[PDB]
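Worksheet: one structure, shown below.
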Amino acid sequence: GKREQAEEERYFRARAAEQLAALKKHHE
Amino acid sequence: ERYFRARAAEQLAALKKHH
Amino acid sequence: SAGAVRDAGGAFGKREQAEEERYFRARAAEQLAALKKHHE
Amino acid sequence: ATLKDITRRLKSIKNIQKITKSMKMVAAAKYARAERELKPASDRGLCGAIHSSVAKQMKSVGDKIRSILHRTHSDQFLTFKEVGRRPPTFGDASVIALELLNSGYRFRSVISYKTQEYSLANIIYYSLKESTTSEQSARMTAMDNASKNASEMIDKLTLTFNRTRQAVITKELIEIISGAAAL
Amino acid sequence: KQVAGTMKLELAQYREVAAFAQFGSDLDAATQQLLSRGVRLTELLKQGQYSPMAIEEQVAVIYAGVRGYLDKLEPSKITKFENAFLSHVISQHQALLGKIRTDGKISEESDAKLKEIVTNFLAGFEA
Amino acid sequence: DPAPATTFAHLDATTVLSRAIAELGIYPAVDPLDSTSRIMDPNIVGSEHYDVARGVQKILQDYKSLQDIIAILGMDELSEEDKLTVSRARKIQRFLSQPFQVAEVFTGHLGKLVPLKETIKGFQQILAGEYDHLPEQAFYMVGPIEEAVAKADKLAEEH
Amino acid sequence: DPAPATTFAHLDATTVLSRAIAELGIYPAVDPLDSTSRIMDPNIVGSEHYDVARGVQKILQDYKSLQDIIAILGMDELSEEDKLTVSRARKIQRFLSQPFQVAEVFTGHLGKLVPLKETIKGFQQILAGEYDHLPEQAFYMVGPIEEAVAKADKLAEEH
Amino acid sequence: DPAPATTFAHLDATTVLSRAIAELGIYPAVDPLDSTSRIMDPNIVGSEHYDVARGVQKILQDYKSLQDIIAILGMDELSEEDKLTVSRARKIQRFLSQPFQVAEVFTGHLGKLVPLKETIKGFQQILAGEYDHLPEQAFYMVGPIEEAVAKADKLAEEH
């Protein structure tokens, strides 16, 4: 399924953004 | 088409009152 | 057709079989406790 | 995969697709009932990330909430179950109040959401009603996505089915032609 | 045609709301009627082997189901109702069955006559 | 397949064995919704024999439809009515199994031989709802319905 | 499949007939979405034909999308911009219907032969919104756009 | 197919290049649950090599087993501990990718040449959970594990 990859990639793009937020605030 | 039955009836009544 | 999910033998089929097994294991324990009560 | 494996797999998802379509309209029916009762004023899953969103603010009612926090922090909070089937009426909502004082001791839209006796009975009734309309709207879209995601897998498997269907017809025929020529 | 035309439509409506009825507690009264007629008309389609009915006898058992005499009755008693109802109409109402075969249609008087037999038989069914 | 498919026309009674049933542990692994016979008729073998046999095939067929619903939801989300249907269905599946005298070394238990009327009455009590309190494990690999009740006494004392 | 696939190479158009359209009383039962043609190109049929055709194809695709929301959510959730396009689409798909000269012996309606120029001008005026005041019944089974106005008057002049 | 199927026996080490892996952007598109080797043995490569080798293939297999569940239901329906296994597998998939020397001409990125000991160390840290806080795209197209951590800091500077 293509929408399997759509939902999974969406989820981990959001969580990747959260991880980059924690990473940048920790970097400061 | 409940909604468009009401709308169509209101338009027919509008034309009747116009004429 | 009816019961086509378990016939396939995939993730949903095996997880469904495991779900039934868990539920009826718990209910089997509760029913054995009921037999303890009626016996005693 | 062989033609039979594609058939069994195709029949499997077609059922799940039709079953998820049923849960969309049942969620949509209870959604309508929930929104009417919310204008004046859980246990069952399959409703997006609502139960996790509740746990998001607590670290920083509903037996499903207990399951998440039981392994981590069990001794902190003081138990309720069977929540989701019917919206919480004032008669059933009063049982929550009885197990607090007399004891030993949010919906926005269809595709988005955010997390003394008589006064306390009002605030608990407000929170659960908002939670009821939130999960029905989420389960509606969750099962709607499940059916649409299932529809896409059926379409691609139907193409793979027809490719393998033709290949079997051609291969079996070549064996018969190979056999006849050798006579 | 007069009874099967309406029957075909109702069974078509029921089949769409088939998987929805299996798991669905909160349902309005409008769609509830479709589930009632649906399952009860399906019980009439059941038939014992080596027991072929006549055309005038078939219209009678469908007339009961399609006009809504079975709705209040339980689904399990539909098979029981058919056997009892069919034996009643064949024995004591040959004049009615004969008029449907001759005319080939439910006339103005035959419709009212058939309405009378089902209503009275339905009243005081179980024993 | 051509070979087995052609043979069906030559037979009166058939016993179709399924691997899916065998892999669970149900022996003999006889498919109840496939194995049929010409003598299965209320006029031939009596109405009591026919009605019970069809009743077993009815619940087992509906049990397949519920398994598709359980795969997405689970057992807990089902209604009170559907939970009981699955419970009776799983017990009937295991009561169809039986240990043989020829196959003692395979199973370990002694072989059995259930009479005719014991079989008709045995499954009738399960469908009626007279063994809801008992566990399904007691009906697995036993002779008549009496041994299922007798095995439940052993399982109670051991637990 | 080879048989149709080999035939598809030679086809310049398709005409899909759906029972879903026939059940809604819309004859001819031509599905406006699934029916297509190769010559639908601004270079071949002109810029005016292409845009009016693509306009009817767009509003019908949006109508079928918005109609799915009505069942699950409701009419109140749809905005005025959405309901405006829905009302125009219902008139459009009814104006696609046409009485034939062949079916004069059947029923009792006079057949119509609508020219190409009148068909383009007819649907173009509906998309602009020149006949929003008129009801949906006037567009059902008529030839040119003039008969839609004449029927609306004759219908409205009674009750 | 007969031609590739026969050659497998004549090879010591196999490298199965998948299209699905290539289309995702993972290059070189070597399938980690298909490629095999005969020298892959604790006696030859060492016990630490063999243990880390199976660990990558284990979590990749567990990640592949839950695809049907993620497709229909979603990531939210999965268990809390299963989310961790899916997260690392995707980071492992992307860390298996590598810039090539000859690919420089069209790719643009400089080619990498990772030593053996640094490779085993890199994947072992990801399996142990020493880089669960870092994003996935940091692992995509890098040499050793050290350059993956440095690449995450570069992405951290989008504010």
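We number chain A the same way Swiss-Prot does; the residues here are 48-75, in that order.
The header says X-ray crystallography, 3.2 Å.
The backbone N, Cα and C atoms fix where each Cβ goes, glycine too.
Per Swiss-Prot, the features are as follows:
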- A:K49 to A: No effect on F(1)F(o)-ATP synthase-binding (MUTAGEN)
- A:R50 to A: Strongly impairs F(1)F(o)-ATP synthase-binding (MUTAGEN)
- A:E51 to A: Retains its inhibitory activity at pH 8.2 although it still forms a homotetramer at high pH (MUTAGEN)
- A:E51 to A: No effect on F(1)F(o)-ATP synthase-binding (MUTAGEN)
- A:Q52 to A: Impairs F(1)F(o)-ATP synthase-binding (MUTAGEN)
- A:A53 to V: Strongly impairs F(1)F(o)-ATP synthase-binding (MUTAGEN)
- A:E54 to A: No effect on F(1)F(o)-ATP synthase-binding (MUTAGEN)
- A:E55 to A: Strongly impairs F(1)F(o)-ATP synthase-binding (MUTAGEN)
- A:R62 to A: Impairs F(1)F(o)-ATP synthase-binding (MUTAGEN)
- A:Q66 to A: Impairs F(1)F(o)-ATP synthase-binding (MUTAGEN)
- A:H74 to K: Retains its inhibitory activity at pH 8.2 and does not form a homotetramer at high pH (MUTAGEN)
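Positions of the features from Swiss-Prot, shown on the structure.
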residue : record               : DSSP class
A:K49   : mutagenesis position : helix
A:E54   : mutagenesis position : helix
A:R62   : mutagenesis position : helix
A:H74   : mutagenesis position : helix
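Comparing C-alpha positions, A:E54 (mutagenesis position) sits nearest to A:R62 among the mutagenesis positions A:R62, A:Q66, A:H74. It is A:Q66 that, of the mutagenesis positions A:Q52, A:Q66, has its Cβ surrounded by the most other Cβ atoms within 10 Å. Taking only the Cα positions, the spacing between A:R62 (mutagenesis position) and A:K49 (mutagenesis position) is 20 angstrom. Proximity to chain H, taken as a Cβ less than 8 Å from one of its Cβ atoms, holds for A:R50, A:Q66 among the mutagenesis positions A:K49, A:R50, A:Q66. For the mutagenesis positions A:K49, A:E51, A:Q52, A:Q66, a Cα-Cα cutoff of 10 angstroms around A:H74 (mutagenesis position) retains nothing. Cα separation, A:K49 (mutagenesis position) to A:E55 (mutagenesis position), rounded: 10 Å.
Among the listed mutagenesis positions, namely A:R62, A:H74, the Cβ with the most fellow Cβ atoms inside 10 Å is that of A:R62. For A:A53 (mutagenesis position), the Cβ neighbour count at a 10 Å cut-off comes to 14, with all displayed protein chains included. Least crowded of the mutagenesis positions (A:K49, A:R50), judged by neighbouring Cβ atoms within 10 Å of its own Cβ: A:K49. Under 8 angstroms separates the C-beta of A:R50 from a C-beta of chain D, among the mutagenesis positions A:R50, A:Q52, A:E55.
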